Amino acid sequence: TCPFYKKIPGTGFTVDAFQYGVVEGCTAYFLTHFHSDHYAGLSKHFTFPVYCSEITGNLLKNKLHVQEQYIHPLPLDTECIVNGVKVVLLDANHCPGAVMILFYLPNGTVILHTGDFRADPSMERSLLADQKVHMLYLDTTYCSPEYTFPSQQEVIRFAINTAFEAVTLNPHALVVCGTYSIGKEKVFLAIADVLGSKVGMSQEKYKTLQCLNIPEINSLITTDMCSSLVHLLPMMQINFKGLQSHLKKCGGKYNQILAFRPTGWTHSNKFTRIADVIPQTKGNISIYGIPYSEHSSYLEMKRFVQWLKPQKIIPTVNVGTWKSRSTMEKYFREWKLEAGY
Ligand code: NI
């Protein structure tokens, strides 16, 4: 049945609650972003109002064939009225079109649902600074202090310099990047840009990127694999077998593959610095796992919450085990005592 942490008290609203059939008493279904665990259940046969960002609304229409009459896109940073309740969508710094949702309840409670986010100090200067938040529904994906990772900027720097060096040493090397959902486009776009290539991809993936309002996208991507030296493939194909296979398909145009797997966290982060990352190599194929995250590190999450000073926190991730729940509540208490709210 729909879990309580997907329901917004004092409204008829749910968030990211599309897989439970008809939720009893729900008058509006919000969707924070176009990732499958969140949209699971939507299709062309959905007949209730869906509230989301413009970009998420492009993907509902074009990829899932949801009917236009039921898509209600809202502009960001703008006070809007939904079934008599004031709401605002804010940028979540996750994947394209991902938002956080501020709800202003008739009784005077203010609720922030983060969706999926990577907390950033820039959020401290949005509409959030302007009033108090009583309840926070928080993306707790990496809520544990072992989860450190570099800035997105440092990771992109590493990837650009790596690719550029490899291709300039060997002009017959191909670069490949894995993907399984929207998000992390900076990885492959930044590499293509330094190499003066377009990124080549399947028709299904090109269609997906064409929904995302990226400026100058027609200049950066293509479905012609032959004219491109940066190829995107499913994440599943990023391994020695899948890459040898792909290399055979290119018909002796290339003699080396350099491949990137943008993982979330991996346990080499406890020890290793970004400077010090090394590939796994077999023959003429090298594979780099890089820690490009679109979720908050532990410290970024702690700073955001200690800044917001909410009265109650409701976790949305890692809630399935008692040991996880109990550990998270312990960190919430430390943060509160240390900051004095
Ligand atoms: Ni997500």
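The residue numbers of chain A are those assigned by Swiss-Prot, with the residues present covering 700-1040 sequentially.
How was it done? The header gives X-ray crystallography, 1.9 Å.
Just so it is clear, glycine is given a Cβ too, placed from its N, Cα and C backbone atoms.
What Swiss-Prot records for this protein:
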MUTAGEN   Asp838 to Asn  Impaired nuclear focus formation, reduced interaction with PIAS and increased sensitivity to cisplatin
MUTAGEN   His994 to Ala  Impaired nuclear focus formation, reduced interaction with PIAS and increased sensitivity to cisplatin
For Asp838 (mutagenesis position): intrachain residues, at least 6 apart, with Cβ closer than 8 Å = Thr813, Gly814, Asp815, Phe816, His994, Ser995, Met1000, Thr1015, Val1016
Task = Sort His994 (mutagenesis position) into helix, strand or coil using the DSSP assignment.
result = coil
Request  = Using a 10 Å cut-off, grab the number of neighbouring Cβ atoms around the Cβ of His994 (mutagenesis position), all chains included.
outcome  = 22
